[PDB]
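Engineer: Dumping the structure here so I can ask a few things about it.
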Amino acid sequence: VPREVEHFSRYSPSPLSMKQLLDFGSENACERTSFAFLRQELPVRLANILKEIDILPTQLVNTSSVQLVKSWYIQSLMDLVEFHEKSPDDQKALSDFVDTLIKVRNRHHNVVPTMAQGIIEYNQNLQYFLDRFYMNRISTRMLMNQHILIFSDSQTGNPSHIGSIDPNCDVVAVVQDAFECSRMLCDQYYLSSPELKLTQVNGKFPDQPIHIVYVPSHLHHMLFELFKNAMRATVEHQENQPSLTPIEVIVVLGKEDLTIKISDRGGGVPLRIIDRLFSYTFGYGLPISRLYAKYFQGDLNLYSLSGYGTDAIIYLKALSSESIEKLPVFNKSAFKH
Amino acid sequence: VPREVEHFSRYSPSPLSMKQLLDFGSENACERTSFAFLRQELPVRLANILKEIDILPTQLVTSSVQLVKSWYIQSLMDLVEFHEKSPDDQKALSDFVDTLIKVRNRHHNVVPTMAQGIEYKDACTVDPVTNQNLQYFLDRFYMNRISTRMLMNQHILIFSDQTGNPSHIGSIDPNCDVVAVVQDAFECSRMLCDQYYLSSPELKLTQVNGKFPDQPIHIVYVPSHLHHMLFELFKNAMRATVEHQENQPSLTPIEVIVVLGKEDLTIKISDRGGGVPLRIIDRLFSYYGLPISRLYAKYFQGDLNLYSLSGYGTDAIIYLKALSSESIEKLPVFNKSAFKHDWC
Ligand SMILES: COc1ccc(-c2c(-c3ccc(O)cc3O)n[nH]c2C)cc1
Ligand SMILES: COc1ccc(-c2c(-c3ccc(O)cc3O)n[nH]c2C)cc1
């Protein structure tokens, strides 16, 4: 155990809200501040999760695949710790940091499948760990991307966005895209794909467009995954008739909640097996997409009617200020689990 | 507390299935067997939940629990006697029935009392972690009552000459018409609804037999339990609807769909009462009629869930097991585990 990882674990991750993240990019010409935050936060999160890997079962940590993960994280942690001596005023430091972050985003690019093989080689504590390990990566990928897309010279992301956050996200538009994205995957395999019957309701101000601060890609991931599932299930279960049953989506904005319910008539699944769809042990989709919903204090649930069809609901937070990161911490409360 | 409650605490509850239930009274499964199994079981269940009660905070264990303990200990002791008696003593069976009729009427005031104490709990001011423990304890306490009452009714209705419906086995309808139970439970809510409101929602009911398509829906179940769950969900669906659409021309129907599947009987009641925000939902389940309802669903391995759309309406869905052999009792056990009561 390298002295830096034992050290930086001895801190707790600091969750940020999308309001705050938003701010690192507005009147704020200060990447000076992002640099001092992230050169501290990234090592802490990586160190926390490296520590929780040491408790994984003997046979598991010693898989080729986990050992490769260990070494990348340990490498990026090292690389980030080296920026600790420089000042946030050092223009040369600010820029190397962008490159090193790009370097770490790259190094970690194979992390999520590698991890899978790592388990597909070796119960309920796996699940607990995989959910945390993956949330950990979602959160670091997001902080690095955010910094990279706001400050780097040559990755400027979507101009509407501050980083990858759309402060005025057209929720239904994302629903159409993700559906129209899944709709054309399904046509690679079937003579037909379900249509989209969609309804919106604006709690706050009625008959006005639905917009909230969110990260459009995370939403896109959730919805696509759930639309693909709906379609495949609607086409398998009705392999008889001519036209399929449409897929019904309602988008609802309320005081605190942004809710999206996706309904299909794909035959459903028994209560007993639902719990397995959300298990890592196909994917990694439903499980991951749920981590995405939960990553900012939302959620994703499945309610099926075995013999008829399935409802999928996503919950997002409606206000930037309550969209707060949900981060695992390696402490004793976690130790006993 | 006598050398009794501790002895039978040593044992863990033995869950029955509705199939076994159905047979403990089928083809005249002599009251001897049921006598024998219940004179053991009921004390163990009472013994079990009684030990839980002696972990409750100083003061709570109150004008309430003070008395619940007594009834259970009396009841437990009352049931003890028939150990020294043999199953063949008909005078004893006939007394087991009445002794089962007394305990009941003794316990019919359990549910009231216990929520009294909830006077007050620990210190007369109670925090989240202590409070979560109350939620914990209470799901178990009521599940336990539901389970003991269930078994006692069964014995009485099938062996005492208080006889229920002859077509039923005790409180269980081996051919429960689920859809008819939904309509009556709906109707019982519509009336109560209309004793207080100017107008009430309609029932737009849909039906799908996945198991055997054209055929009506019948599974093995206890109609009253089904009625208790459904009444409460309808009672909530209508009131949310009527309240939310004070401004609307008419009211929208409450929509329910009944589906029977390979393994599951599923019932989904949905409304447009403007819903409740994701943050509040749990409060809805905090300690009573909704919490208790969920306990009924889970009693035989089913479940009750709400998923709402704050700003539009709400989906309530009931899950029941469609096969009798899988409809097994969900009982609390007191032990090392249960006794033993991260992210930012
Ligand atoms: C992941 O592989 C799978 C596993 C199960 C299914 C599936 C669904 C379903 C499952 C999830 C959902 O959101 C909507 C649905 O209609 N309904 N029926 C089946 C057979 C589809 C893909
Ligand atoms: C007084 O208790 C309550 C508390 C809250 C509600 C309620 C529900 C609801 C809640 C549960 C349900 O099953 C169906 C529903 O439409 N939706 N909207 C409201 C304001 C209704 C009764």
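All chain A residue numbers match Swiss-Prot; in order, they span 20-141, 152-310, 330-385.
Quick check of the header: X-ray crystallography, 2.5 Å.
Note: Cβ is positioned from N, Cα and C throughout, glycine not excepted.
Okay, so Swiss-Prot annotates it like this:
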MUTAGEN   A:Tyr157 to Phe  Loss of activity
MUTAGEN   A:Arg161 to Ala  Loss of activity
Engineer: To the nearest Å, how long is the straight line joining the Cα atoms of A:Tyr141 and A:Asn152 across 10 unmodelled residues?
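Structural biologist: With 10 residues absent from the model, the flanking Cα atoms are 11 Å apart.
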Engineer: Let me know the most crowded of the mutagenesis positions, choosing from A:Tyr157, A:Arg161 and counting other Cβ atoms within 10 Å.
Structural biologist: A:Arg161
Engineer: Between A:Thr310 and A:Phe330 the model skips 19 residues. Roughly how many angstrom lie between the two CA atoms, to the nearest whole number?
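Structural biologist: Cα of A:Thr310 to Cα of A:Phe330, across the missing 19: 9 Å.
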